[PDB]
Amino acid sequence: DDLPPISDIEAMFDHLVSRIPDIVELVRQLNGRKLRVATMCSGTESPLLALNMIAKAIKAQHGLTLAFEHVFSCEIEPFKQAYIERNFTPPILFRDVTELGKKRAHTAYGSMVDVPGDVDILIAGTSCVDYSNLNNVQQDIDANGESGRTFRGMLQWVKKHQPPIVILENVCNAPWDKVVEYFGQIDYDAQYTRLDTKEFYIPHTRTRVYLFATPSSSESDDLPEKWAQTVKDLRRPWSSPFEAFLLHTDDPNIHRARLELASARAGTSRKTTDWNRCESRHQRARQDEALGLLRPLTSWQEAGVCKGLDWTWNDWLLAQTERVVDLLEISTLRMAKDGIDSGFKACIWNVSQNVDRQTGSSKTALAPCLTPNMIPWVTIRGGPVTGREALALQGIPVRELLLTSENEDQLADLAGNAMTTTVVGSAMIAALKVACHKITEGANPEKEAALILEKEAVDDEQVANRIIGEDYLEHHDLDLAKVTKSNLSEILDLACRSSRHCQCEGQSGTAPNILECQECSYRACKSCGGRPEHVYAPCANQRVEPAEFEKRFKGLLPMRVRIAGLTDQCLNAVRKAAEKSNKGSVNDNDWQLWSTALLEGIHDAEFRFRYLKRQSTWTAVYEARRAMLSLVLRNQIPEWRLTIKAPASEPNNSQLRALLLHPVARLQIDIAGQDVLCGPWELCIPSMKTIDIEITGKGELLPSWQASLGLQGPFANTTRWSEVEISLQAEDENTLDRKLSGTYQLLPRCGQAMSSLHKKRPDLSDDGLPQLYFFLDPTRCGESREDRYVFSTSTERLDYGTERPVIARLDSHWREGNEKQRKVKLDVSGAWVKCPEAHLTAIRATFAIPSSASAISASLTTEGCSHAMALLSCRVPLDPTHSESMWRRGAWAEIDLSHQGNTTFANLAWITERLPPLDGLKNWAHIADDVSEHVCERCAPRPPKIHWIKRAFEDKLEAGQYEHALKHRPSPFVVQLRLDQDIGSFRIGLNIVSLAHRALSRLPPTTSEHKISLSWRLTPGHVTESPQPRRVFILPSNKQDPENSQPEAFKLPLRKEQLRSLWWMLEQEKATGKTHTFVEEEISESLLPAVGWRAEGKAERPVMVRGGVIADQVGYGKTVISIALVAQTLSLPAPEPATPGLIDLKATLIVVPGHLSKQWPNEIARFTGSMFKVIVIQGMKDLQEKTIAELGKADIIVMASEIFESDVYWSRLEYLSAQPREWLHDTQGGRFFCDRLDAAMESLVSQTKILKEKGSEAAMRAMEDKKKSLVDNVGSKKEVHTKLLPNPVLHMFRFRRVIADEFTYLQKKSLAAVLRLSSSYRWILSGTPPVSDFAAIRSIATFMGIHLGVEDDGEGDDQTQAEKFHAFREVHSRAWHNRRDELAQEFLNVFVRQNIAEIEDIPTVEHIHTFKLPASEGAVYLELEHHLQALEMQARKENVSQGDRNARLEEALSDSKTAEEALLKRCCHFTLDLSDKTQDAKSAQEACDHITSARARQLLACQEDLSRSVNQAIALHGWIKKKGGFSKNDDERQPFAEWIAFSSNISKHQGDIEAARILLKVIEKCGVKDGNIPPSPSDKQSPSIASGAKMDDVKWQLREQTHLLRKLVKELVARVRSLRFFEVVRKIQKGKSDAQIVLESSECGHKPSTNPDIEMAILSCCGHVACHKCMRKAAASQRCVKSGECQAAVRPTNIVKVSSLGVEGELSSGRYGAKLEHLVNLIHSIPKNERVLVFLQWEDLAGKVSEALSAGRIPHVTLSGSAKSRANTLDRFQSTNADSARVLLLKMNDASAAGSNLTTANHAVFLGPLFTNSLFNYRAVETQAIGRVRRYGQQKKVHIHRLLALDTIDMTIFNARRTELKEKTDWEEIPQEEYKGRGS
DNA sequence: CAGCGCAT
DNA sequence: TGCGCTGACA
Ligand SMILES: Nc1ncnc2c1ncn2[C@@H]1O[C@H](COP(=O)(O)OP(=O)(O)NP(=O)(O)O)[C@@H](O)[C@H]1O
Ligand SMILES: Nc1ncnc2c1ncn2[C@@H]1O[C@H](CSCC[C@H](N)C(=O)O)[C@@H](O)[C@H]1O
Ligand SMILES: [Mg+2]
Ligand SMILES: [Zn+2]
Ligand SMILES: [Zn+2]
Ligand SMILES: [Zn+2]
Ligand SMILES: [Zn+2]
Ligand SMILES: [Zn+2]
């Protein structure tokens, strides 16, 4: 609107200050003293930002300089004060605005400091949560509330300290006049005025009011009026849409916000919420507005299952609450009715409000009043405005502002209520201009000028002396013209072959399974695949990483061009020549304005290169100071497309911004050559002529966009011609290019704006041209009457700021209609011309490279953090014109990285490319030993120490100092550049030693003497392609090593494999010669992305660890090897160390699971009979009864591993350490317990060092005072404050060896303790070693002691967050992860040995028991399965009593955490009559008829309840009627009286129809019959009003009763829907005759009685029976078989084929489930000798299985109990004595199936197929379970059974896993016979 | 933290 | 024209 488009906050502020010059006269009044400003309530501290930008504009314009002195501010928020103290850091920060009235006010930290009152301007805004808050329905009144809390707090201070200016702000509807009375009551005068934001440069529309009051004046000059006039003087009304203020969808901010905002309501998605009371308003609105009950934008069924379009932020809508979504759809319809098309017209809605409160939409280019609770929906981007965009719609710049720990709710709150920085800037500047005099002077000017110059000088010296490596240079001369030769057809091929095939990829990478439509040419992923479904035949194309295509395309094209031209008169030649042809004669004014503005890009202003882009088809954009040129590189006819930039300051409605809007003078490449630029440069003159054009219709008449959309008003049944024939006259056609007179067909599927994509029918008058389309395209800002149809050759979404090439537009009056032979007028523009003879032609650079890496390695003496070792420096000639801003005329301007410095680097990339890559630095070079760690500060700041106060965490001030001292780290890869007199230069260098100190930082320190040794290297030309493979680790073998050939004193020999392994273990423990066995390092990266470099600095230290992980396949003798190792090593004298701290023993403790405590000593005694004493501990008491003098004798001690959780252990250790009584008392969690246990271990080792002398006391006594003195701190508390000896703790000794066993089952609480046990050699035994990923190897290393790397987030598939923040986090590349993998593989090669056992083979016959489920349980499980199918495999659990269908559910979904798990677990058990304990074997038919009878009872119960509620409501209504409340006039749509009109009309009732008939019968069986509104109820029961409270109260009670009615109606519909299905399945099972009876079809039309035998399938959730062909055809289109009367939402999934559930085999054995019943007969069939061991997986079924076996004549033994009992039961089950429990029930995935050496049994049962995800993990645990019986001492043949269901998921996952195994590695299948045992 | 609600 | 509040919910 007649104003220049302003979008940059800096520009609008310097404009603001440029409009008034009466402010520079302030800095003379201040006389050199800085303003002293204070702010009472300030969220984003918008006043401070405004003042800082005003100061910047002052210094930039007038040369002057005024500073500021923030005295204080206050915010009782928890995090807004954190944000303040991290950005501005004021000296004092109170937390209140009413305490400051006192002399000793409180501080945000609690210091209770005194208040300073030397302010110069106090700017504060009272809060709004009570000042009528028109969102809020409650309101506080008359100074009882806000004006007594905050305002009366502010008044006392402002009176007690008299600041010369105070400016207030609050909402419009406020008691302001009373505020003026309060202020003028004492001193002030206080005029107040209101003003919006949309009047100050910003489109935001939010409105507020301001106030200003200077202390009393003598003569009362009436300042506030002059203030108001000065403010309202300066204004400028929003010359730009909001889209200019939004971020582009590509930058990492938008990705980082979508990843967080996409999953807000998360493993199991939360419960289906309730909105019924608003659902009523939605239905009423859809009815009143004549809209149709569709859901266009998002075809949602439930809350979380929906499918937005392929341009919508789908991962947002999936997360939305359902009311929000339905509101989106009602807004779309209510808008699409008016004619405009949301989704193509930019405008912000508000959604967090209600349908009723949606006035003011259909209004574009203005945001609404942002509030912290709204959710705005842009409707054109298709998603919400994120945090930083909600900031930018205020004045606040997200730049230069550090937002750490800020989420979308927090950004919403901050930028929601903060006053617009431009409004506040203007009001404050007018204050400071009108009351300039009142502020005093400084009286010290020259000292201030000197201070300013001094600080500027030291800063300009710093960045200059940053670089310290100019010693070495070579000065290789540089040839900028580094073009190459290429066939230019293969490169266009490779350009088409590597380009964005979905919005998912986005300029970086590749996503698979692209679907390319046929006849529309629109590619898109399979995910987010088109809901506007196209033809979509799969795409056939290979994929080349964009990295390769860019690497070649750079080298192919020049780095600069310039259009030769000499076209001053060529334009007039072209004009006359074109006039000779037929084209619109151009005016004089248009020609002049166009030519004179074009003649500056043709001037010899050379084009540079920048940001070759990938959006689609790889445009490569060049740029000059005034023009822009960009080779398009289309997949057909590549062209160049020059364009000219309109000037900076020029209003929007200007002729030049119309003439230079579209490109001019394109050039089409000569294909099939070697030169990338050959064409003749045709031109585009501003010619605009109009032509008549006849439009006609053909083909049939498809439904219009309205009718297809679902409208029901006068739009229902409206059509449009399916094909259009365009007829242009001969000459008027042959004047222009791209003839148009063909015919165009419609594509209702291939969407566009208003679904009007007309693809031209192929014609052979031209083949060299691309395909042409004819559609609509709205303006996106202007009203929709002006939009027009258009002819173009492109069709896609366009981002703000880029237009599309069109051939011609059509009159703004023609629409797809019904009439034919309509004659309209087309208009052509920019009619091109023949080709001029102008063309483009391309065109002492020098760069320093380090000669060799030796020169550098000396310069970094020590503390290389202070300086930078220079790497490159390029001196390049640049003309003094068009030298960019970054080029500074002296003193080496510094570029900032990961900040505003990204266009700076993209500007000079034309020099960056074409530079030889640095070589000879690939190797790791520098080495310097740093014995101690001594982490360099400013490089690795110490974290705040977390301390315990509970019986605070992350001390505030320390957190602030941390998050500040992390942004001032040395920042490797510093890049500075400076422009000389002619030739500029820049110096890229990195702080090598900073990298090295950061790498050293990450090693955790030990009490050792091994010294680190740093390094460094720089590798060029790295690019990110994709994580294409996944590494698979390899565990070596122990075969090749020789053998020790015997251990002495064994009763039985070891085999040769075991001998080789024992010898390897001996040697590995010894390690003769070598002094360290492994090196561990943490390579730290720092990428300079734009140049191809990435740096790496490492820090490695050797570590001597003896012992390693032996993980041998099941059956091998790991126990035997360990006992042999102990027996062998026994004789040796002692190890190498000295162990002075704590006590050393000779015993070798073995940590085993709870139930192996009898298996281990038995094996030890069996092999070496009484060779050495072996003391066992199982219970805590067995530990406490021992003494150290007794442990000394013990050669080997066996320890159960649950004492570490016995929790008496932790108490006794709390005593030996002398800690508080509950220092180590923590719940199951082993977090925060590691630090506490570490401190306890330090204190314990000191105490034991003391106790070695027997001087027991006086130390535990000395530490109590230490702790109770340390506690005394000013922080947050709960209040003002607060030899031999029995029972030794095992953490105070040191053994010769510690051999864990089954280590991968050591849970958190006991892992965190076994990790601390101290010994010389530490061996680990396992059978299933986790080697899948890097975390599973790190978890092994931590047992060993190695570090082996730190934990990053990306390596996969709150406390310390200060280092996990996108501003303080690392960006570790892919090569980093590959090096970490190589390191894990090296550790595995060194310390891990797996090898195959070659004892002998075990027969291993296999069986399988598969059966069908009954009809009743079949139906139940099918209902559950279809539920989860329609919910997309996610567990969702869900007044009026629940039905039976919802009762079979909410029981399966109770504890299930995964969809597949609720199915594995359902098929097992099916108990009928869930309410009563009564039970007996009921036949199948009995079960089904019981189900159906219970459902009939439920239905009639709901019926009677509904009628009861109607009677109560009609009594209420008669009450109100007689008591004269509706007045029978001035209607207000009485709710109940309307619901009774709705319900009567049967055709209006959505949902099933039979339920509607039930409702009508029940309602007419009452006082209402054909809209009666009776006077009395049908029971004559009393209305239950309390005491006749009020009339409106009764109206409210009625308004609630009616919603209760409506809810009950929905519930009744569901009831009938479920009853029908169970009844029909009962009939299908009932018998053949009744099956024929019920097989009366859905009126589908055909059935076995009339037509031949046709498999006709029953549908679930409606109960309708129809033919499978009709069933599929109907369900695919999302509509039931009954056309428009079933009204149920149908998925293709829930289609149950008849006769797919069984009755045949009389499988009546539904007692305790039909699975567990088939188990018991099996177990009886097993002979009486053999033992059995069942393998269930889900613990929650142990009860049901032990209730089935028990009371099923079979006794068993479960392995549950305590650490003492499990060993005994396992021992008796292994034992030789007869008549134990025959079957033993094992839990899989539990420490009970760890390794048991039980071979008494010979066959498993293994009921439910294993579910676990990983195939390798599946295989490992299944072979472990099998091998539990297939062992060495077997002496028998083994069987394996399986109980799988034919219907369920069991057979599915069984087939998947078994086939995938049979294809993969050997895993030799088991013979698989069939069972005919029958032993009893 | 999702519903619910008409005025200065 | 709206810088929510208040019962339920994990
Ligand atoms: N040299 C040997 N002479 C006699 N028996 C042996 C010998 N080596 C192993 N065994 C027996 O072979 C069986 C193997 O069990 P064991 O080696 O203790 O299993 P594990 O490897 O510790 N557990 P797991 O593999 O997970 O099932 C035991 O009964 C051993 O006593
Ligand atoms: N004692 C107090 N009374 C009112 N608000 C307080 C307060 N202490 C802190 N606040 C916070 O201060 C804010 C009030 S409004 C602050 C924003 C203001 N428009 C500006 O930009 O300066 C709220 O976030 C509120 O939570
Ligand atoms: Mg074992
Ligand atoms: Zn298509
Ligand atoms: Zn995609
Ligand atoms: Zn350092
Ligand atoms: Zn149906
Ligand atoms: Zn049918």
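All residue numbers here begin at 1 and follow the chain in the order shown.
Placement of Cβ uses the backbone N, Cα and C atoms for every residue, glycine included.
Taken from Swiss-Prot, the feature active site covers A:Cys128. Summarising the annotation, Swiss-Prot assigns ATP binding site to A:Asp1112, A:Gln1113, A:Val1114, A:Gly1115, A:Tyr1116, A:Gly1117, A:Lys1118, A:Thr1119. Among the features that Swiss-Prot reports, domain 'Helicase C-terminal' is placed at A:1715-1878, with the record citing sequence analysis. One mutagenesis experiment named in Swiss-Prot is A:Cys128 to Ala (Swiss-Prot position 440), and its note says Abolishes methylation of the fifth carbon of cytosine (5mC) in DNA. What Swiss-Prot notes for the published mutagenesis of A:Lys1118 to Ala (Swiss-Prot position 1469) is this: Abolishes methylation of the fifth carbon of cytosine (5mC) in DNA. Abolishes methyltransferase activity and severely impairs ATPase activity.
Overlay of Swiss-Prot annotations on the structure.
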residue: A:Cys128; record: mutagenesis position; Cβ neighbours (10 Å): 19
residue: A:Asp1112; record: ATP binding site; Cβ neighbours (10 Å): 24
residue: A:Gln1113; record: ATP binding site; Cβ neighbours (10 Å): 16
residue: A:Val1114; record: ATP binding site; Cβ neighbours (10 Å): 18
residue: A:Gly1115; record: ATP binding site; Cβ neighbours (10 Å): 18
residue: A:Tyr1116; record: ATP binding site; Cβ neighbours (10 Å): 23
residue: A:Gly1117; record: ATP binding site; Cβ neighbours (10 Å): 20
residue: A:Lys1118; record: mutagenesis position; Cβ neighbours (10 Å): 21
residue: A:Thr1119; record: ATP binding site; Cβ neighbours (10 Å): 21
Handout entry: From A:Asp1357 to A:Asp1358, where 9 residues lack coordinates, the CA-CA distance in Å
Key = 22
Practice task
Give the three-state DSSP assignment (helix, strand or coil) for A:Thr1119 (ATP binding site).
Solution key: helix
Exercise for the section: Anything from the recorded positions A:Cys128, A:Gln1113, A:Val1114, A:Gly1115, A:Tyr1116, A:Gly1117 with its Cβ under 6 A from ligand 3? List those in sequence order. Expected result: none
Exercise for the section: Please list, in sequence order, those recorded positions from A:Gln1113, A:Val1114, A:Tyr1116, A:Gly1117, A:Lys1118, A:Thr1119 with the Cβ less than 6 Å from ligand 1. Expected result: A:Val1114, A:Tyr1116, A:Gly1117, A:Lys1118, A:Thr1119
Exercise for the section: Measuring Cα to Cα, tell me the gap between A:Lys1118 (mutagenesis position) and A:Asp1112 (ATP binding site) in whole angstrom. Expected result: 7
Handout entry: Env. residues of ATP site, Cβ within 8 Å of mean position of A:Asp1112, A:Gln1113, A:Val1114, A:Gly1115, A:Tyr1116, A:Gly1117, A:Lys1118, A:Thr1119 Cβ
Key = A:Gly1327, A:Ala1397
Fill in the blank from the handout: Cα of A:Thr1119 (ATP binding site) to Cα of A:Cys128 (mutagenesis position), in Å and rounded, measures 73
Exercise for the section: State the Cα to Cα distance, in Å, between A:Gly1115 (ATP binding site) and A:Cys128 (mutagenesis position), rounded to an integer. Expected result: 74
Exercise for the section: Round to the nearest Å and tell me the distance between the Cα atoms flanking the 4-residue gap, namely A:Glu1438 and A:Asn1439. Expected result: 14
Handout entry: Å between Cα atoms of A:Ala952 and A:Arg951 (gap: 16 unmodelled residues)
Key = 12
Practice task
Round to a whole number and give the Cα-to-Cα distance in Å for the pair A:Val1114 (ATP binding site) and A:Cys128 (mutagenesis position).
Solution key: 70
Fill in the blank from the handout: Rounding to whole Å, the Cα atoms of A:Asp1112 (ATP binding site) and A:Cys128 (mutagenesis position) are apart by 70
Problem - Cα-Cα distance in Å between A:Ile843 and A:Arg844, where 20 residues go unmodelled - result: 13
